[PDB]
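Participant: My questions all concern the structure below.
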Amino acid sequence: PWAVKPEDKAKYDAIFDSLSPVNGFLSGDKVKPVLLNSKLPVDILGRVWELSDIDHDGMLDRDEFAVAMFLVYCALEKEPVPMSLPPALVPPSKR
Amino acid sequence: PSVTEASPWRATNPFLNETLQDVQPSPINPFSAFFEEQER
Ligand SMILES: [Ca+2]
């Protein structure tokens, strides 16, 4: 039950596309300021990045980013964020 | 004492460069309304 429900995924694909991505991947120079879309600090944003980029290719794939931004709302939505990888949100594409 | 550079991330991270070249917030925020409420 991948955390990024297709509704949120598609929504994330919307912000994704709005950044003019690279082959369906976005990188930190673009992603980070979409991370800074929140009032969150780079420590959590970075931790989220390091978790959200499953393949650790240095880019956030449509799924990997959907993961990231899901975790970003998680913090804003007053929900404590994990430092370990919750397999409910490990992209089935990247498994 | 070799620890002036101690970025605690795994190199793949673009935030481990904190307080040097990080201040680049984009007006792409989906959290625009969040900042208006905050307390809840
Ligand atoms: Ca990746």
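Per Swiss-Prot, chain A residues shown: 121-215, in order.
When the header is checked for method, it gives solution NMR.
Note that Cβ sites are derived from N, Cα and C of the backbone, with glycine treated the same way.
Feature table excerpt (Swiss-Prot):
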| type | residues | note |
| --- | --- | --- |
| BINDING | A:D173, A:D175, A:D177, A:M179, A:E184 | Ca(2+) 1 binding site |
| DOMAIN | A:160-195 | domain 'EF-hand 2' |
| MUTAGEN | A:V154 to E | Loss of interaction with STON2 NPF motifs |
| MUTAGEN | A:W169 to A | Loss of interaction with STON2 NPF motifs |
Participant: Using all protein chains in view, find how many other C-beta atoms are within 10 Å of the C-beta of A:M179 (Ca(2+) 1 binding site).
Facilitator: 20
Participant: Which binding-site residues are spatial neighbours of A:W169 (mutagenesis position) here, meaning Cα within 10 Å, out of A:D175, A:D177, A:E184?
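Facilitator: Those near A:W169 (mutagenesis position) - Cα within 10 Å - are A:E184, in sequence order.
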Participant: Check each of the recorded positions A:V154, A:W169, A:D175, A:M179, A:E184 and report back the ones whose Cβ is under 8 Å from some Cβ of chain B.
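Facilitator: Out of A:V154, A:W169, A:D175, A:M179, A:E184, A:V154, A:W169 lie under 8 Å of chain B.
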Participant: Using Cα coordinates, what distance in whole Å links A:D175 (Ca(2+) 1 binding site) and A:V154 (mutagenesis position)?
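Facilitator: Distance (Cα to Cα, whole Å): 20 Å.
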Participant: Sorry to bug you, but what's the C-alpha spacing from A:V154 (mutagenesis position) to A:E184 (Ca(2+) 1 binding site), rounded to the closest Å?
Facilitator: 14
Participant: Please go through the recorded positions A:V154, A:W169, A:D173, A:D177, A:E184 one by one and keep those whose C-beta falls under 6 A from any atom of ligand 1; give the result in sequence order.
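Facilitator: Once distances to ligand 1 are taken from each Cβ, A:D173, A:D177, A:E184 fall under 6 Å.
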Participant: Under DSSP, is A:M179 (Ca(2+) 1 binding site) part of a helix or a strand, or is it coil?
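Facilitator: SS state of A:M179 (Ca(2+) 1 binding site) = strand.
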Participant: How big is the gap, in Å, between the Cα of A:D177 (Ca(2+) 1 binding site) and that of A:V154 (mutagenesis position), rounded to a whole number?
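Facilitator: A:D177 (Ca(2+) 1 binding site) and A:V154 (mutagenesis position) have their Cα atoms 19 Å apart.
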Participant: So, three-state DSSP: helix, strand or coil for A:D173 (Ca(2+) 1 binding site)?
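Facilitator: SS state of A:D173 (Ca(2+) 1 binding site) = coil.
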Participant: I need the CA-to-CA distance for A:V154 (mutagenesis position) versus A:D173 (Ca(2+) 1 binding site), whole Å please.
Facilitator: 15
Participant: For A:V154 (mutagenesis position), what is the secondary structure by DSSP, using just helix, strand and coil?
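Facilitator: A:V154 (mutagenesis position) sits in a helix per DSSP.
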